[PDB]
Amino acid sequence: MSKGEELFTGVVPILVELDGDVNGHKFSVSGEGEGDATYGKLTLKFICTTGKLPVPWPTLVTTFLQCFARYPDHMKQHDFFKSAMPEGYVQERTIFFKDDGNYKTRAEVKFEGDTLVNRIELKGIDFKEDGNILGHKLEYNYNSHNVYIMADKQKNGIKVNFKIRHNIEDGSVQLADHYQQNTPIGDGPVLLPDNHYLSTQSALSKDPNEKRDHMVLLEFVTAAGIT
Ligand SMILES: [Ca+2]
Ligand SMILES: [Ca+2]
């Protein structure tokens, strides 16, 4: 019921490009993989191209593709993300790390030909030198979360909020509160959803032959909350 829905019935190649500055530490990440929205499935490999990543890889997972969520057929009228394609959407976030600094991000997600592209600028400030982020105290793992979606009708987009729980090496938890807004790039109509959420599961791993600083990500994203 959108033109965009049909762009995602098969396997779609994905590119991710991020430039970051966290407390003056500048870095870039390039990612490649593919997405199969029929199964809510994402498989991606990220590589830090400027050397060693200066923050923990788990802190960047949410920044590095919600147009690949599997929306059940009865919920397809609530898929804002695909409806903005191919022209795309801007995805903006503030991520507040409890007792620590914050990330501000701006992403443009759209098709470049047949390839779905996520281009990101990230700015992190007020981080603690011996905090869990700059001190690299977060485990290389990931929890499952619900991301809550609301229409923003006076902006023709959506508002999204959720809390990520990052495991800390001492057994504790680093909360990362996400405030998110998405707005279409083009001028065409989009689908404005009723309230609902995306259930997310993610698995981080390493490529045994890769010597560069990297992250392999397997994700499943499923819309829910409307019956
Ligand atoms: Ca450590
Ligand atoms: Ca309605």
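We're sticking with Swiss-Prot numbering for chain A, so the shown stretch reads 1-64, 68-230, in order.
Every residue, even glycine, has its Cβ placed from backbone N, Cα and C.
With a 10 A radius on its CB, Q69 (mutagenesis position) counts 23 other CB atoms from all the protein chains. Recorded in Swiss-Prot as a mutagenesis result, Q69 to M carries the remark: In Citrinine; leads to excitation and emission peaks of 516 and 529 nm, respectively; when associated with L-68; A-72 and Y-203.
Experimental mutagenesis at this site is recorded by Swiss-Prot as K79 to R, annotated: In Topaz; shifts the major emission and exitation peak up to 20 nm; when associated with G-65; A-72 and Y-203. The Cβ of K79 (mutagenesis position) has 15 other Cβ atoms within 10 Å, all protein chains considered.
Cβ neighbours within 10 Å of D103 (mutagenesis position), excluding its own Cβ and spanning all shown chains: 18. In the three-state DSSP reading, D103 (mutagenesis position) counts as coil. Looking at Swiss-Prot, you'll find the mutagenesis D103 to E noted as follows: In mut1.27; shifts fluorescence lifetime from 3.03 to 2.85 ns; when associated with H-145.
Spatially close to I128 (mutagenesis position) yet at least six residues away along the chain are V22, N23, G104, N105, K107, judged by Cβ distances under 8 angstroms. Under mutagenesis, Swiss-Prot gives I128 to V with this note: In EBFP2.0; shifts the excitation and emission spectra to shorter wavelengths and increases quantum yields compared to BFP; when associated with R-30; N-39; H-66; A-72; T-105; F-145; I-150; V-155; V-171; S-198; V-206 and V-224.
Taken residue by residue with DSSP, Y145 (mutagenesis position) is part of neither helix nor strand, so it is coil. Swiss-Prot documents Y145 to C as a published mutagenesis change and attaches the note In mut1.9; shifts fluorescence lifetime from 3.03 to 2.74 ns.
Under a cutoff of 8 A between CB atoms, and with a sequence separation of 6+ in the same chain, the neighbours of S147 (mutagenesis position) are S202, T203, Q204, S205. Under the heading of mutagenesis, Swiss-Prot lists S147 to P and annotates it as follows: Increases fluorescence at warmer temperatures such as 37 degrees Celsius.
One mutagenesis experiment catalogued in Swiss-Prot, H148 to D, is accompanied by this note: In Cerulean; leads to improved quantum yield, a higher extinction coefficient and is 2.5-fold brighter than ECFP; when associated with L-64; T-65; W-66; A-72; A-145; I-146; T-153 and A-163.
There are 14 other CB atoms within 10 A of the CB of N149 (mutagenesis position), with all protein chains counted. Annotation of the mutagenesis experiment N149 to K in Swiss-Prot: Increases fluorescence at warmer temperatures such as 37 degrees Celsius. In Esmerald; leads to brighter fluorescence; when associated with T-65; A-72; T-153 and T-167. In VisGreen; leads to brighter fluorescence; when associated with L-64; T-65; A-72 and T-167.
Shown in sequence order, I161, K162, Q184, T186 are the residues of the chain, 6+ apart in sequence, with a C-beta less than 8 angstroms from the C-beta of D155 (mutagenesis position). One mutagenesis experiment catalogued in Swiss-Prot, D155 to V, is accompanied by this note: In EBFP2.0; shifts the excitation and emission spectra to shorter wavelengths and increases quantum yields compared to BFP; when associated with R-30; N-39; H-66; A-72; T-105; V-128; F-145; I-150; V-171; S-198; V-206 and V-224.
For the mutagenesis of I167 to T, Swiss-Prot gives this note: In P11; increases fluorescence at 475 nm excitation and at warmer temperatures such as 37 degrees Celsius. In Esmerald; leads to brighter fluorescence; when associated with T-65; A-72; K-149 and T-153. In VisGreen; leads to brighter fluorescence; when associated with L-64; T-65; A-72 and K-149. The structure shown keeps the original residue. In this structure, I167 (mutagenesis position) is part of a beta strand by DSSP. For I167 (mutagenesis position), the Cβ neighbour count at a 10 Å cut-off comes to 21, with all displayed protein chains included.
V193 to A appears in Swiss-Prot as a mutagenesis experiment; the accompanying note says: In mut1.5; shifts fluorescence lifetime from 3.03 to 2.72 ns; when associated with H-145. The Cβ of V193 (mutagenesis position) lies under 8 Å from the Cβ of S2, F83, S86, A87, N159, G160, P187, each on the same chain and at least six residues away in sequence.
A206 (mutagenesis position) falls within a strand when secondary structure is assigned with DSSP. For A206 to K, Swiss-Prot lists a mutagenesis experiment annotated as follows: Abolishes the tendency to dimerize and leads to monomeric fluorescent proteins.
Taking a C-beta cut-off of under 8 Å and a sequence gap of six or more, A206 (mutagenesis position) has these contacts in its own chain: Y145, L220, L221, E222.
Ranking the mutagenesis positions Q69, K79, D103, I167 by Cα distance from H148 (mutagenesis position) puts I167 first. Other C-beta atoms found within 10 angstroms of the C-beta of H148 (mutagenesis position) number 18, with every protein chain shown included. Looking at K79 (mutagenesis position) and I167 (mutagenesis position), their Cα atoms lie 26 Å from each other. All protein chains included, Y145 (mutagenesis position) registers 22 other Cβ atoms within 10 Å of its own Cβ.
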